[PDB]
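First comes the structure, then the notes that go with it.
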Number of protein chains: 6
Amino acid sequence: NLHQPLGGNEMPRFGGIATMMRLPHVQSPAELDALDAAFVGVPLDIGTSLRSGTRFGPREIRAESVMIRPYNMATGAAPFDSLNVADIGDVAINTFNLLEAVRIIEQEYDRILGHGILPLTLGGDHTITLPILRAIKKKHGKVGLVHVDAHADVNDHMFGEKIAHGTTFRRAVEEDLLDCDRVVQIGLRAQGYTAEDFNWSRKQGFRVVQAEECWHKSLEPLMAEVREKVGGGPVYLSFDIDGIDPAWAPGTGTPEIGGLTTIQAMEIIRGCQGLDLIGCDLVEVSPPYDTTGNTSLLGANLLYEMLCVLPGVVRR
Amino acid sequence: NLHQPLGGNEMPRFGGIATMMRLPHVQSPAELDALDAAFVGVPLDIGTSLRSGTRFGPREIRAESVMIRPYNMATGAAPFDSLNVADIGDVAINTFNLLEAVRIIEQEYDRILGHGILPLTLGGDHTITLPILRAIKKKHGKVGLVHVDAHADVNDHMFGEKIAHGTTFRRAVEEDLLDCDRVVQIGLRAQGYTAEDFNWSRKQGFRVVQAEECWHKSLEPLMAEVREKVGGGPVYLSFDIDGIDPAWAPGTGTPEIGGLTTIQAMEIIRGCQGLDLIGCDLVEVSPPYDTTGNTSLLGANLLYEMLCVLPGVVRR
Amino acid sequence: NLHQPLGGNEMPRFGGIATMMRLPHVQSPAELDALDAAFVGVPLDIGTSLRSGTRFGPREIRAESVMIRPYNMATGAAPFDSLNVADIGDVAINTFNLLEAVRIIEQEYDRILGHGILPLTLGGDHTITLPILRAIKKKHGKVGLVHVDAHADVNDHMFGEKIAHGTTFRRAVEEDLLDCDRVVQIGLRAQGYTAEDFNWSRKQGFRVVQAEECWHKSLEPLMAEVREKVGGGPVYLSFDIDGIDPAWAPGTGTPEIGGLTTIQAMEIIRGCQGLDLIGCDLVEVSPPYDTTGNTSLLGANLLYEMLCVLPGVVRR
Amino acid sequence: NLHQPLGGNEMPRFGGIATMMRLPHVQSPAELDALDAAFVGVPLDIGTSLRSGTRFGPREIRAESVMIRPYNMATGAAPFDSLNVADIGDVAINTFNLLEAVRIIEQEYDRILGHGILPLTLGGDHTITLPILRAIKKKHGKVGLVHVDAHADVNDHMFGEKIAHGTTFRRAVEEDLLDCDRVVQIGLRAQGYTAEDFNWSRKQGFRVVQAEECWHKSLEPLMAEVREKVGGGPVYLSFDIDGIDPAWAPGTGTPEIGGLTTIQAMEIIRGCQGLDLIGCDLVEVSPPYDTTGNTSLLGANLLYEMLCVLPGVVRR
Amino acid sequence: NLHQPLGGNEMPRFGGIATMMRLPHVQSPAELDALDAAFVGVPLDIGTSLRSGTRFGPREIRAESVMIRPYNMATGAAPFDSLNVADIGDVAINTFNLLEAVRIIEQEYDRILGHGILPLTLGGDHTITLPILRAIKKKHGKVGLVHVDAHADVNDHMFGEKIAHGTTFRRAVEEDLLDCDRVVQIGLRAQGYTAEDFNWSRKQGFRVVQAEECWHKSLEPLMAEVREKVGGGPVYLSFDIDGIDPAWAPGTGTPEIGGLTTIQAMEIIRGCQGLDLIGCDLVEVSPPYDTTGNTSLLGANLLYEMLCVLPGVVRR
Amino acid sequence: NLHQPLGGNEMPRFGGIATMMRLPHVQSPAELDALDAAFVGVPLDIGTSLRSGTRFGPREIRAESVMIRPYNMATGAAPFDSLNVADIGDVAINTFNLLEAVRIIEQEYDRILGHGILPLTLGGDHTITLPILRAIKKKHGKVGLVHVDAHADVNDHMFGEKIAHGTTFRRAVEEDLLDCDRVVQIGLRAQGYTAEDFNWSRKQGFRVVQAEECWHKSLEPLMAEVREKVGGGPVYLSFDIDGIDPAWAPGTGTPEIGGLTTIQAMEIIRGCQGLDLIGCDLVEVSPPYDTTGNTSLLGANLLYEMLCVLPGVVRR
Ligand SMILES: [Mn+2]
Ligand SMILES: [Mn+2]
Ligand SMILES: [Mn+2]
Ligand SMILES: [Mn+2]
Ligand SMILES: [Mn+2]
Ligand SMILES: [Mn+2]
Ligand SMILES: [Mn+2]
Ligand SMILES: [Mn+2]
Ligand SMILES: [Mn+2]
Ligand SMILES: [Mn+2]
Ligand SMILES: [Mn+2]
Ligand SMILES: [Mn+2]
């Protein structure tokens, strides 16, 4: 017995209660022990430097997800034949105190990994990834990283404060959470202050791929290099939506011109097949800055492709 | 131990799964036997004559309802300390055949009344009220009526067809479902073909109140006349959203200028206190014609006022 | 046989070619000689001082008019049983030269009045009313006036130029076109420079009714006073849409807070019954500043009430 | 005599009555006999499975078409010098009964072909193509097909019903309307249930081209293979708007990510030159789900390119 | 010499740098000494319980203000002939730490009062009023209060925290900042938990005026009673925009149905003439939840009426 | 010391007065003589032939520009370490008379060049470029030109008038302002009347590059040929926003399908390095036809790339 999404011949897709992919809602400790993987949300926006609004991200992603079917026509992957999956709700953060919210997040992820669940996370601003990595290292050790973004996110401070959505990866290196020689950053562009704005990462041991190197091309051959750099151990995956061009994704906090296409984004995720993935996330979707709901529709479709490449999924 | 809505100190209101008023989702036969009343939806729009879109009605009303609290500051009513209430989901209609859909509605409402539950319905176009009244009459006998609308809805045909959203109450009289001496219609205005468009109702025994009789006035004295006319037995309440002026409710299928205010709408519902109510509905909300979400927020608040005046509710 | 609008049982109201009220389109010399009244448009916006866009006015009004039925339930008026009416198209203005556009307008209205037709005009900014009144005097002589607006429109100049949308009624007085002892202005409010901004009109002989005199009241008693002041000869009616409060009409060039309601606007037009009317207009609707289409819908419904009160209409 | 679109020096393009490309409206029997080709509309949406609204499709396409000029700069084609063309209105469907509407469509297309006119159709959902093909076969016999879509549309049933917008081309094979060896389908993608969802078509004799085969490329060499396959007889062209990526076409019923560009769409239509075309259509545009009008403007421009490639048109 | 706003005959109102009412921007110490009053902004939103976005409040209010003229036609007030006024910019808050932001606000207002300036403040959420009152008391002593809102704002905690946007006036009583016998609250409505939610304020010494007491009437007689209650010393004025009905002001954080009109709001402010006012504010405007820009336009016009009633203004 | 833009550690980017890139505002004769270059605006829209609204162009471009940082990561350019730059305001045009507005433009640009300043212009419709070139020729002599557009703009007349937004470059040839052997036009497409619509330019000595020559290609090799053709003397750059595909830039007056990408636009500007540029402009942005603000954000970012390639700028 494995859980399945609701079909159109059972109930029309414009109706029914709106969970992720119309799946069952599980809460008890006894039933949590029987799951292989699960969807979960974290509604925080008090770490933003420009536009707010990403507190409503998890709700709109769930609402648009009612269109998706179970079997992948292009690759042949069928995850609902192999694994047991469900929707487990949201985390209750403190919206009036930032450092108190960070404490709560680490505590709840300690409980999830205790039951043996691999998480797929709906955000939320980029500050959330720091306390998540604190719990991951306690279970697995030092990890590798594949990071998609329009910004490097390695600032020393923001308005004199140490913890914010632009300092996440500077803190991770200082706390000894990563294996520095197994890291790649893809999509960096736009303006800065000095040449050291990209050169600091290269000196630590990272490989940096700017958007100019991606223009006019397919990224199928590039991912062979990426597998060579990060492989030979456990790996985490983190995706910022502002990496994609605003023609496809207008609903976000800090947009930048001339970026990646949606075809190119599909080539990256499908090319992760063969790695030892231990967790994934999708961040920075902001509903009040897109009227059509198209940005949220894109996020749900990319989360489906992530499930398809987890270890143990059969092809038919 | 009665059901209660989720509080803001447990989980912030922009988070959590979106059921009506964030209540439990009841599905088992044993749990259905223990309920006094419940919210339920019917997503149909294939009976409309102008704009479509009311199939998404029940989904948006649930989403905006997250801000309602349980105690009435003005009247003192407290329904959740008196009755056992929950959310029971949607009815699975056939969107490709209109006559088959009408059959499905009567069948499912026969089962709901079998468990001993009083229904509060979310629509959906005005064709739904006909098969609902068929099930009511079998249980209680002939009933009275309070009807709020900008139109009469008593046409003999529409493009040659007998069953449509503008013929509902003509069919109800021919089938012997109503007590003709206990009926009132409130809000009628705009254009027609001849004088018989309003005079047909008066001939059958109904009392008609045109919008011109409502301008510049408080409606507390009017509702005293209403209670004297329709009292002495059981009664049903049916509310079309297009009775209210488009300045307050722009998202609907057939709008008409110069109508009732939201202050006057509150005076109507609160004035039903004392009657033997056996069921209620709220129809014709259409999401894609109002981008702010304000029309759906209005609908959720009015449904709460309806719950406060049911028989058996205590005051503190 | 007289012309009739297209009915619903002939073709559904969402289809068909989009003329005003779905009426015939008339062009020949013989067919023009046989009409008692007609609808006509003038698409000009090069005389505006803040927001532009009223050039699209005539097109959106026609599109929202498809809802209107032919008989008046409240008053009993039936215009299509007594008069011969149709749609005669638009005037071909020069959008690159303002003074040349003014010359074209006077010439074409000389032709319309030569056929014996009474015009009902769709605008367009308020500059159009000057060359229209020039043609009216040639046929009828000096006339009285009923004027609804939030502004006085009696400036001596605008950026040094003599002809603009805020100088219209200053020029009409200087050119000896009006009977000064038969004029009323209704709805003026907001800010100015000195007390003479409203007092100049009073010195000429006009009556001025400020918005403060209208607050909280029905306007039926006021219109009894108005009829005795302006009666005894021919009269023209001119309606600027910014007279109505922005809660009902946001799509306009220069809006002002705290104005008249739609109920009050209906009381003004219905109270003109009994006067010798020779022409009417409805100006300043701007489509790109209202996304719902509600401002254009209000405009079409008010023009129908204007048709109902013309001399020669039968009651049934 | 030859019909021509209205020029800018006669009347500014934001003015005048809104027919397709501002052409004459033809209604009499004598004038219908003299036409070589014509534009016509069918406003139906009661066969949709997700979002509704394509009933307003034909009205918005006409309104945005006021921009187009007669001469093709790239190809040298000039259709208005070789053929006599006009706008003939809409078909009067029954919006309360699906099977009754299907009967009406076949009967009215029998009359159109009786005058000897070649049709270019504005939709409307994809159910309309079935009864159109029933009428075409009676005049020409069995035909070949070029089909552009994101979906296969070969279902056996939908919620138990045989006639719906996803069963169209399954019914055509069973009724013997096509030559199975002269058919191509271009653009299919996304999720399904089993591998047989694409392989059923291949077993019948069709060639299938998935979106992955199209990425990063020019489509000029592909269309040379297409002309060889379907040539040697009469052929029909059918275009579903959801074949194009949502970055360009957000206003539609069932969107899917990562599709074709507008450059690739022009390469397909221009590549049909030399074939014996007998009819064309453009379906599934839904106005209430796009807030700019950009989806309707694209539809109007693609229909102009279809006109340029008909037999009889000369190059200069 | 006194500062004046820019006129239309110098530069058209759609052009020029967008300061408040197009006034000079003052920065130097010597020029600050010579001002009688000034406009100033505080862009904070990290204290909100539901919707965020009021950080952009000050920017949109400035842009919509380019319409206002200097002389009051109804009251005859002329503030620019009596006082010296300008725009002085924004306060630089810390958006990553809430308690540090409160410290910064108190320090800067100590400086503004040191130059001898009376402040008119643009917000910003309701947490800002607490540090402002801490600075007022040092100069003047304890003060009276006129407060317009749909909520009481007297909570002890929010999610366990003492300082938030719903606890403002509870902290003010504890710290001895007010004279409890000279306070009035106007406009409270909707749902709660117990009767004590409104009863606490009555026992302290306040007068409470619910929305039900205001329905259907003019507020001229009420304001005469208010002047008697709060007169005798210095007084502050605080205006929450959610006190007005959502038909006029949809762009706000926590909306509630059935409220005050804009006519009633005008009667309140104009009725303050004669009191010893020492400061004013206008809070909670949120731009991303109102696309038209009408909520911001309302806020700018209400601020002008506040300037007219300050002590020392002449009438002509 | 040279002028610098404001940083985030001084004041958060959602606050502060909105000048271009948050730079100082310069007005005095003494401070003007000290500037090497400056930003300046011209708000005209009375010469358009379809949609109006580009009068608000300069205001929205300023508001979105608050995001830009000073150092170019890709090229290494640093303009703020080399040149002295500021914001100098708008030109006061006559919105009621087109010919008088043209006289005003030429006069003010004579004064700007008299101070020795190189201009970077914000528009405004394409009529403004004619009077600008009249003042340029008086100072420098005959000049070369790089022109980006979807249209040729070489009409002899519009509606009988010789000065309009589509005749600009025809007038420039007749008045002897250009070196005809040093001109290139890039991006022309869509429909016309005859083959001479593009062939007139070829006969004068121009090179024409149509859109079909740009499809599927990088534009680096093209710009090497362009530099050879126009070099060896002073040169002007003019950029019409409708040259880019409507997927990226929907807010414009006359849009055409299937154009250039934003990647291709970046390759054009960066490829101008090495030329003797004397002035630049960016025209035809219309805010009310794009609600997201994305069209204005694109315009601001392109103007920064123009500043980076001026003679005298150093690389690091
Ligand atoms: Mn980023
Ligand atoms: Mn990031
Ligand atoms: Mn109705
Ligand atoms: Mn109804
Ligand atoms: Mn006005
Ligand atoms: Mn006016
Ligand atoms: Mn499809
Ligand atoms: Mn299809
Ligand atoms: Mn409040
Ligand atoms: Mn408050
Ligand atoms: Mn152009
Ligand atoms: Mn141009």
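Swiss-Prot numbering applies to chain B: residues 4-319, in that order.
This entry, so its header tells us, was determined using X-ray crystallography, 2.0 Å.
Placement of Cβ uses the backbone N, Cα and C atoms for every residue, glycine included.
As recorded in Swiss-Prot:
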{"type": "BINDING", "residues": "B:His129, B:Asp152, B:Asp156", "note": "Mn(2+) 1 binding site"}
{"type": "BINDING", "residues": "B:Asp152, B:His154, B:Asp243, B:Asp245", "note": "Mn(2+) 2 binding site"}
{"type": "MUTAGEN", "residues": "B:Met161 to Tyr", "note": "Loss of activity"}
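Feature map: annotations from Swiss-Prot on the structure.
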residue  : record                : Cβ within 10 Å
B:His129 : Mn(2+) 1 binding site : 27
B:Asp152 : Mn(2+) 1 binding site : 21
B:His154 : Mn(2+) 2 binding site : 21
B:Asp156 : Mn(2+) 1 binding site : 20
B:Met161 : mutagenesis position  : 19
B:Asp243 : Mn(2+) 2 binding site : 24
B:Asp245 : Mn(2+) 2 binding site : 22
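Sitting within 8 Å of the Cβ centre of B:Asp152, B:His154, B:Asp243, B:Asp245, and not among those site residues for Mn(2+) 2, are the Cβ atoms of B:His129, B:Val151, B:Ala153, B:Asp156, B:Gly190, B:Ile244, B:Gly246, B:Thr257, B:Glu287. DSSP assigns B:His129 (Mn(2+) 1 binding site) to a helix in the three-state reduction. Those binding-site residues from B:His129, B:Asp152, B:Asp156, B:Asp243 lying by chain D, with Cβ under 8 Å from one of its Cβ atoms: none. The Mn(2+) 1 site is defined by B:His129, B:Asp152, B:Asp156, and by the 8 Å test on Cβ atoms against their centroid, the other residues of the chain that qualify are B:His150, B:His154, B:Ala155, B:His168, B:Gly169, B:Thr171, B:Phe172, B:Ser241, B:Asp243. Annotation note: B:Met161 (mutagenesis position) sits in a strand segment as assigned by DSSP.
The shortest Cα-Cα distance from B:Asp245 (Mn(2+) 2 binding site) to any of the binding-site residues (B:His129, B:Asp152, B:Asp156) is found for B:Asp152. Only B:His129, B:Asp152, from the recorded positions B:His129, B:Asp152, B:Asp156, B:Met161, place their Cα within 10 Å of the Cα belonging to B:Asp243 (Mn(2+) 2 binding site). The DSSP secondary structure for B:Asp245 (Mn(2+) 2 binding site) is helix.
Of the recorded residues, B:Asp152 (Mn(2+) 1 binding site) and B:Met161 (mutagenesis position) place their C-alpha atoms 19 Å from one another. Between the alpha carbons (Cα) of B:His129 (Mn(2+) 1 binding site) and B:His154 (Mn(2+) 2 binding site) lies a span of roughly 11 Å. With a CB cut-off of under 6 A applied against ligand 3, none of the recorded positions B:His129, B:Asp156, B:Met161 are retained.
The separation of B:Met161 (mutagenesis position) from B:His154 (Mn(2+) 2 binding site), Cα to Cα, is 15 Å.
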